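To start, the structure under review is shown below, and the notes come after it.
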Amino acid sequence: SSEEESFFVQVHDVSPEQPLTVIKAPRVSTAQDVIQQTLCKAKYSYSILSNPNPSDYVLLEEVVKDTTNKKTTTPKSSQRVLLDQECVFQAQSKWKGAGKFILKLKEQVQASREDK
């Protein structure tokens, strides 16, 4: 709370009761920032705290981009995966529709060549 504003995030977690975690994270928060911020909002909740460090997660910039034609029976999502410093507000600024950020593990996103 100041001249510096926190921007409203809708970011999904596997924590039950409102799977979509609505938060207010900084307009400078990047994936790992918002990662750890969600870590805080999921503290002991779903016990996501198995990895209490924001370094083993990856945040998804999913932007819902429906189908005007018939490509999908329902409005569809274009989900993209961020790096530690892809910037969440930056990602949100890319959005060509309206999506959500999604908290996932990067060990659970394992398709990124090699990490270790």
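Using the numbering of Swiss-Prot, the residues shown for chain A are 2131-2246, in order.
According to its header, this structure was worked out by solution NMR.
Keep in mind that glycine also has a Cβ here, set from the backbone N, Cα and C atoms.
Experimental mutagenesis is annotated in Swiss-Prot for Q2140 to E, with the remark: Increases 2.8-fold the affinity for HRAS. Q2148 to E appears in Swiss-Prot as a mutagenesis experiment; the accompanying note says: Decreases 17.5-fold the affinity for HRAS. For the mutagenesis result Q2148 to K, the note given in Swiss-Prot is Increases 1.4-fold the affinity for HRAS. Under the heading of mutagenesis, Swiss-Prot lists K2171 to L and annotates it as follows: No effect on HRAS-binding. As a published mutagenesis entry, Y2174 to L appears in Swiss-Prot alongside the note: Reduces HRAS-binding.
Sorted by the number of other CB atoms within 10 A, the mutagenesis positions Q2140, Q2148 start with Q2148, the lowest. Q2140 (mutagenesis position) sits 12 Å from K2171 (mutagenesis position), counting Cα to Cα. For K2171 (mutagenesis position), the same-chain residues lying six or more positions away in sequence with a CB closer than 8 A to its CB are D2143, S2145, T2151, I2153. Other Cβ atoms within 10 Å of the Cβ of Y2174 (mutagenesis position) number 7 in total over all chains.
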